[PDB]
Amino acid sequence: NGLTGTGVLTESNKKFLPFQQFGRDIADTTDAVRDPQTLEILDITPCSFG
Amino acid sequence: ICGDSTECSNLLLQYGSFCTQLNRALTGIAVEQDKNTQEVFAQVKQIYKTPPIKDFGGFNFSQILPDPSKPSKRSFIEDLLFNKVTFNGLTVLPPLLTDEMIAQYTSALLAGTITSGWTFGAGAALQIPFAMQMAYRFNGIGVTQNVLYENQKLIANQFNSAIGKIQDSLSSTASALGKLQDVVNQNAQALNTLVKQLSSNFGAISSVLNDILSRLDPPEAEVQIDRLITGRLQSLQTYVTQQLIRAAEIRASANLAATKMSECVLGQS
Amino acid sequence: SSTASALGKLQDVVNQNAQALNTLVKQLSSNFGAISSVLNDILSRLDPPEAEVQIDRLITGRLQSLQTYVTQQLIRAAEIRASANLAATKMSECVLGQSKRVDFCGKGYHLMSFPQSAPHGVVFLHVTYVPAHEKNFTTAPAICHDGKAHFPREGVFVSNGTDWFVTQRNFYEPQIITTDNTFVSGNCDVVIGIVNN
Amino acid sequence: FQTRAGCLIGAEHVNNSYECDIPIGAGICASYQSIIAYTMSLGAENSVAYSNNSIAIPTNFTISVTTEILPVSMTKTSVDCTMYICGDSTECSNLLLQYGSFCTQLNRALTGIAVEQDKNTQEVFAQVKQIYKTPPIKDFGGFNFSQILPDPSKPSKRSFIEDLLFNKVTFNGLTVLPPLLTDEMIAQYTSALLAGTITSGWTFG
Ligand SMILES: *[C@@H]1O[C@H](CO)[C@@H](O[C@@H]2O[C@H](CO)[C@@H](O)[C@H](O)[C@H]2NC(C)=O)[C@H](O)[C@H]1NC(C)=O
Ligand SMILES: *[C@@H]1O[C@H](CO)[C@@H](O[C@@H]2O[C@H](CO)[C@@H](O)[C@H](O)[C@H]2NC(C)=O)[C@H](O)[C@H]1NC(C)=O
Ligand SMILES: *[C@@H]1O[C@H](CO)[C@@H](O[C@@H]2O[C@H](CO)[C@@H](O)[C@H](O)[C@H]2NC(C)=O)[C@H](O)[C@H]1NC(C)=O
Ligand SMILES: *[C@@H]1O[C@H](CO)[C@@H](O[C@@H]2O[C@H](CO)[C@@H](O)[C@H](O)[C@H]2NC(C)=O)[C@H](O)[C@H]1NC(C)=O
Ligand SMILES: *[C@@H]1O[C@H](CO)[C@@H](O[C@@H]2O[C@H](CO)[C@@H](O)[C@H](O)[C@H]2NC(C)=O)[C@H](O)[C@H]1NC(C)=O
Ligand SMILES: *[C@@H]1O[C@H](CO)[C@@H](O[C@@H]2O[C@H](CO)[C@@H](O)[C@H](O)[C@H]2NC(C)=O)[C@H](O)[C@H]1NC(C)=O
Ligand SMILES: *[C@@H]1O[C@H](CO)[C@@H](O[C@@H]2O[C@H](CO)[C@@H](O)[C@H](O)[C@H]2NC(C)=O)[C@H](O)[C@H]1NC(C)=O
Ligand SMILES: *[C@@H]1O[C@H](CO)[C@@H](O)[C@H](O)[C@H]1NC(C)=O
Ligand SMILES: *[C@@H]1O[C@H](CO)[C@@H](O)[C@H](O)[C@H]1NC(C)=O
């Protein structure tokens, strides 16, 4: 939905409420989104590095 | 600074070799920490062991000797101390020496000083009955050794009472280990502000670089990315300098601790 | 003479200084965001209004580089000063006198020391005394005689199996027990370990 | 192999325990034979024979001599602003003029550092008031200081050990200033100290 990012998508059990669209954890990092066509609570996780 | 962007990396390329210096400084800090631990704790070669039978002239060291029941073989006081006190491009590296090895060094040192006296700090450990060692220490401070051999029972009794009292005081009053907690809090706060600084415009149109890439024409995207780059680089430099100062102070403290262990544990000062 | 790499501290101090100076001089060849890293070419290509902007970019970048170099030099100087203070204290204590603080200079009972110069430091030769060839004996804390307790003036009681002896603590040297090297304090009915002799 | 530090490819895990050559982390490290990774061994294991009526007394002794190296000084350097950042350009200097007095602080810091180095050397070495000289005839109860006393034959007036040490170890607006005290003077201080401690003991302190 216009928000671009690279990571791995995992099904999340976070309990959103019918007016949020995307959550975050801390320091302004989009941590979970809701897909427009299914209304599903996903989970963004950065790809492995080190 | 860049977060895996080709354009940002290319722009940062023409800013000289700052990052090699920063990484070198941080690696030096890490190696220095490892050396501090090694030189403050690794002071003996043989790993001495206490005898199975414990008759130390009436003294009772059970509170301090390792307990085989627990897996870590940590003493009661060590367990109390341990219980008392609690990605975006940053990593934490594990220490070289694990906690069990440190506990093993402490146990070896304590067994050596509890059986052989101070002799094990110079050559090879030579056994000595504990009462005779205490008599030697009284002779050292300026009291004839008659006093110990005539008041051994009372001396042992009040020694045990004192050790129990310090155990109880440590257990009850939580506010006992302030310095370590202060160090941990300072480090955590520095990391927190460093990671929070990433959410600033620095005069640009947005605080996120991906939107700038995906929204705007390169020719002025260089300008916006330059603003972001200079701000983040300045913040990183400040953080590195603060870390260097704190590490130097910690090194001074570690040197003092090593001297204290060498002078007061291995001998009577 | 044979084994090398025994003077790592002075060598890598020199290497640190040389590396810092080398990277400082290298830093002079970066654009820092401007159109070129050579001054005159920027000067003799453009008119002043943006030539001055490019000059400002060069000036500021070189300024932070120099500032960083100075700060690093200050930190290193503080560390070296601490080391020099330690060296001065060691020279004062372990060269001009015999030290008693254990493990301050050398491992073992310290005897004396010698200084030697170095390109940017000092080398101490510590002479220490280390015992060896130990023997295991039976001991006792006091001696009962006439109902009185005797303690050694300075030494310790040992026995090779028979007849008992007094000796100094750090070197085997038995001597027959006499009233001259022992002193009396009370009757022997309270000490834990008295032996009849 | 999988370790608390991550993953390791190219070495063979073993169940022995030797000293630590190349530290890796979490108490384990590797070495060469092939390359093998193992757990650190803290050292030898022994149990001193404690009893309540037994002691150990030495019967002989040894005399040991050990080294200890300590740096005391570093090179004195100075840097000029206008020569460095401007490179003899009038317009560059004019532009720099309005940036405040940073360069005065920089030069002040460098000068302070150099003075500190000189003070460090002087306070470390100049511990004596008179230069003592050993007598030409040397009969020190059987002890032999030939390798340590200065050799007048050499032009440098340095001992064998000092020569070994000295041989073993190896512009754009920046300058290096010479130290105040030359090498010969430092050697003279060392010789004075050493003769004083040989002959007078600790009394000369
Ligand atoms: C040394 O101290 C420990 C603990 O203070 C003693 O262990 C106690 O022993 C008594 C008698 O068996 C028990 O009632 C306590 O519960 C024990 N305490 C703990 C914490 O377990 C030990 O007995 C002392 N040593 C000697 C020789 O008396
Ligand atoms: C302990 O040392 C004493 C002191 O030398 C020994 O006593 C002497 O032993 C020799 C060897 O048999 C005899 O020739 C002497 O006559 C003994 N001296 C006296 C005064 O009797 C003693 O034998 C040693 N004991 C042990 C077990 O080593
Ligand atoms: C040194 O330890 C031994 C054994 O631990 C003690 O020997 C005991 O002595 C008492 C006193 O007569 C006897 O009742 C015991 O039977 C002995 N035990 C053994 C195993 O023989 C000896 O008393 C201790 N010496 C001291 C503390 O000076
Ligand atoms: C040391 O000698 C004294 C005196 O010769 C011994 O004391 C005697 O002990 C016996 C046995 O307990 C008693 O029957 C006597 O009445 C004691 N006499 C006196 C004067 O006290 C003592 O037992 C000896 N100690 C040892 C370890 O042999
Ligand atoms: C020290 O005295 C002991 C007395 O038993 C001598 O024997 C040693 O005893 C300990 C205690 O069990 C053993 O662990 C050692 O293995 C024994 N030694 C030997 C050689 O078997 C011992 O010889 C004496 N000397 C030393 C240096 O320990
Ligand atoms: C103390 O140790 C020294 C050094 O090992 C011994 O001196 C050696 O003695 C042997 C046998 O007499 C000689 O072969 C060596 O040449 C001696 N070495 C030196 C450097 O002199 C000495 O004998 C030992 N003393 C005792 C009492 O054990
Ligand atoms: C002190 O030690 C030096 C070590 O070099 C001795 O000098 C050597 O002496 C031997 C025996 O006379 C000669 O063969 C060597 O050629 C000498 N070496 C040098 C470099 O001169 C010196 O003799 C010793 N002093 C005493 C009094 O024994
Ligand atoms: C969007 O249309 C597709 C096509 O049938 C359908 O599967 C999906 O459920 C629709 N989603 C919404 C939110 O209407
Ligand atoms: C080492 O010991 C473990 C058991 O702790 C065993 O499973 C393993 O096969 C042994 N050998 C190696 C090479 O790990």
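Swiss-Prot numbering applies to chain B: residues 742-827, 855-1037, in that order.
How was it done? The header gives electron microscopy, 3.1 Å.
The backbone N, Cα and C atoms fix where each Cβ goes, and this holds for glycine too.
Among the sequence features in Swiss-Prot, the natural variant B:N764 to K is noted as follows: In strain: Omicron/BA.1, Omicron/BA.2, Omicron/BA.2.12.1, Omicron/BA.2.75, Omicron/BA.4, Omicron/BA.5, Omicron/BQ.1.1, Omicron/XBB.1.5, Omicron/EG.5.1. Under a cutoff of 8 A between CB atoms, and with a sequence separation of 6+ in the same chain, B:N764 (variant position) has no neighbours.
All protein chains considered, the CB of B:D796 (variant position) has 12 other CB atoms within 10 Å. For the naturally occurring variant B:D796 to Y, Swiss-Prot gives the following note: In strain: 19B/501Y, Omicron/BA.1, Omicron/BA.2, Omicron/BA.2.12.1, Omicron/BA.2.75, Omicron/BA.4, Omicron/BA.5, Omicron/BQ.1.1, Omicron/XBB.1.5, Omicron/EG.5.1.
One natural variant named in Swiss-Prot is B:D796 to H, and its note says In strain: B.1.1.318. DSSP assigns B:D796 (variant position) to coil in the three-state reduction, placing it in neither a helix nor a strand.
Per Swiss-Prot, natural variant B:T859 to N is noted as: In strain: Lambda/C.37. Classification of B:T859 (variant position) by DSSP places it in coil, neither helical nor stranded.
Other Cβ atoms within 10 Å of the Cβ of B:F888 (variant position), summed over all protein chains shown, number 22. According to its DSSP assignment, B:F888 (variant position) is helical. Among the natural variants that Swiss-Prot reports, B:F888 to L is described with the note: In strain: Eta/B.1.525.
Here Swiss-Prot describes B:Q954 to H as a natural variant; the accompanying note says: In strain: Omicron/BA.1, Omicron/BA.2, Omicron/BA.2.12.1, Omicron/BA.2.75, Omicron/BA.4, Omicron/BA.5, Omicron/BQ.1.1, Omicron/XBB.1.5, Omicron/EG.5.1. Taking Cβ-Cβ distances under 8 Å and a sequence gap of 6 or more within the same chain, the neighbours of B:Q954 (variant position) are B:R1014. According to its DSSP assignment, B:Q954 (variant position) is helical.
Between B:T859 (variant position) and B:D796 (variant position), the C-alpha separation comes to 49 Å. Chain A comes close to B:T859, taken from the variant positions B:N764, B:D796, B:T859, B:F888, B:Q954 by a C-beta to C-beta distance under 8 angstroms.
Neighbour density for B:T859 (variant position): within 10 A of its CB lie 7 other CB atoms from the protein chains shown. Proximity to chain D, defined as a C-beta distance under 8 Å, is registered for the following variant positions out of B:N764, B:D796, B:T859, B:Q954: B:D796.
Between the CA atoms of B:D796 (variant position) and B:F888 (variant position) there is a gap of 20 Å, rounded to the nearest whole number.
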